[PDB]
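Working notes, structure below.
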Protein chains: 2
Amino acid sequence: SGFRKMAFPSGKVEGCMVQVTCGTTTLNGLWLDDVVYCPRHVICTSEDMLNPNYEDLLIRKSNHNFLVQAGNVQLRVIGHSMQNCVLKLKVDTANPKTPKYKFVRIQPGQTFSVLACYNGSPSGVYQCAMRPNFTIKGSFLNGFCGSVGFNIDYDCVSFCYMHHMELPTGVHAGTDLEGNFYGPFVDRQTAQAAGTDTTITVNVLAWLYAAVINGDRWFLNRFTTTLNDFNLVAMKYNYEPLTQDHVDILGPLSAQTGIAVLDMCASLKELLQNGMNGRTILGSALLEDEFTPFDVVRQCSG
Amino acid sequence: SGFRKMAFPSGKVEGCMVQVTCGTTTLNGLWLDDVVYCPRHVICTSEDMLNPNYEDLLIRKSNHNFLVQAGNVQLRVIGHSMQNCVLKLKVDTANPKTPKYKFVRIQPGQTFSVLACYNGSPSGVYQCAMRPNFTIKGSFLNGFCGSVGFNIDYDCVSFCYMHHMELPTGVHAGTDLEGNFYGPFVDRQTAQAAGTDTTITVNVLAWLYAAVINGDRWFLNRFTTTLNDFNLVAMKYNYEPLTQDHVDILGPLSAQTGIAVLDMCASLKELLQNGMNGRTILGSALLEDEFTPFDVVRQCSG
């Protein structure tokens, strides 16, 4: 038993991480087959970032301006190009450690593991949620740009995130591996508003189910509610509305515990309205929303 | 910026994980050079665990009664012995993925990464602290015994933990890689008392320093204190006593922030005496003690 925020094993991804340097900027690249993927902003100087014309900036760059290092081996860049906000460096050697992989665009509320890397060297691994407002609350210092997020399904590594920017508010924004930003963000050093960030209701419910499975049952009550009434309360506390799709996704956890989803919603309703009274749930003094129903089932069934 | 509990990249460890089977019992082993390390209780049936005589149980086993599989690759067991609470199985083939490694017995309050594995297959990675009462709060289901804890310095993996037991209180106990239990625990299914679970004071302080560096400053007050006075308060709240060694370890964080260690202690003292007033620090509604000063510096310095 026990319940922990748990990242996927990072080995398959570690073998794809490289260092990309362009002028004075060093960041991380992802080496799959004979292509290194990294943020296009590597081309820019601190000055360029205020208002970069990437098309023009890219044109002035040559293959020899890109230093790529896989540990001690320098890789030879034989071409460069741009797909949305990601730079693709063609190298003369295919990565022999390329795992089975796909590129996927995740939905808000879904989770993934981040392999935080410093100038091409893996530094650590942690689990994140894509917030409803398409930011993540990560940990990225200088040299951590281009660090990637992923899920591992069976054999396949599903890459879903590449880190590009820290917003002035200190949250993080990035792209999928086709270089399209999550949310309204751009790779320009301007002030950029993130939306109001709501709590991921379906994940809070899943984590309440995890709590019950792990023996923490105090918050269970003998009230119920309807979806509609629960959502009136959710709206008030900046919780995402709950839908029938969400209820359906929680079905297995409901089945396992014998607690109907709308009964769990009534428990959540009370916790929202009355607070937690200085009690904890699974070692937390607040309601946790960075576990999906899948995440809970994966860790409660092993 | 940002601050997150992060584990070391698990790749070097994943390559050492094997499945060990003895009779009907399967668990994890650690394959380094030509030795596989696992919990001795692999020899035991559910019934044996109530009161096992391991010496006698082991004597009825031969080399061929241990099935060791590294993914699909069968290892041939050419010797076996018991070292304290760990079995050492000598195999014909040295693990070609053996990283540089050490065995270390960690101190209470030190942190490490756990690679949670099911029957030889890596499942997930998370960061733990060795509690002052020599338990850890992990996540381990059936078949997760023999999962290991480690730290990585550069290329060297320092293995410090192997999982063996869940106590009836739901916390976890295990050994170092020489098979000596942390704390008073035994590999027997009996009731076993963990001590009072005290809070790791030096780590709470480190994390307060991380909060300041990241701009979360509300709890800073205009008081100071002495070690002795602070410790009278610590004792009362089941905090470990603070020593000059602890103050010394906090030196770099004090230097960075301009906040004297005893001033930070007075802030902590007020938080202990007055609570947090439903406020958060670094996204937490309670005081966090599972980051060491090293952990903080590593993630704030870059």
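Following Swiss-Prot, chain B residues are numbered 3264-3565, in order.
Looks like X-ray crystallography, 1.8 Å, at least that's what the header says.
Cβ from N, Cα, C; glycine included.
As written in Swiss-Prot, here are the features:
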type: ACT_SITE; residues: B:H3304; note: active site, for 3CL-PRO activity
type: ACT_SITE; residues: B:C3408; note: active site, nucleophile
type: VARIANT; residues: B:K3353 to R; note: In strain: Beta/B.1.351
type: VARIANT; residues: B:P3395 to H; note: In strain: Omicron/BA.1, Omicron/BA.2, Omicron/BA.2.12.1, Omicron/BA.2.75, Omicron/BA.4, Omicron/BA.5, Omicron/BQ.1.1, Omicron/XBB.1.5, Omicron/EG.5.1
type: VARIANT; residues: B:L3468 to V; note: In strain: Zeta/P.2
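Reduced to three states, the DSSP call for B:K3353 (variant position) is strand. Within 10 Å of the Cβ of B:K3353 (variant position) there are 16 other Cβ atoms, across all protein chains. All protein chains shown were included, and the count of other CB atoms within 10 Å of the CB of B:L3468 (variant position) stands at 26. In space, B:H3304 is the closest of the recorded positions B:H3304, B:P3395, B:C3408 to B:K3353 (variant position), judged by Cα positions. If you measure from the Cα atom of B:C3408 (active site, nucleophile) to that of B:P3395 (variant position), you get 22 Å.
In the three-state DSSP assignment, the secondary structure recorded for the residue listed as 'active site, for 3CL-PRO activity' is helix. In the shown protein chains, 22 other C-beta atoms lie within 10 A of the C-beta of B:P3395 (variant position). A straight line from the CA of B:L3468 (variant position) to the CA of B:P3395 (variant position) spans 16 Å. The two recorded residues, B:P3395 (variant position) and the residue listed as 'active site, for 3CL-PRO activity', have Cα atoms 25 Å apart. Long-range C-beta contacts of B:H3304 (active site, for 3CL-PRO activity), restricted to its own chain and to partners at least six residues apart, with a cutoff below 8 Å, comprise B:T3288, B:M3312, B:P3315, B:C3348, B:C3408, B:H3427, B:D3450.
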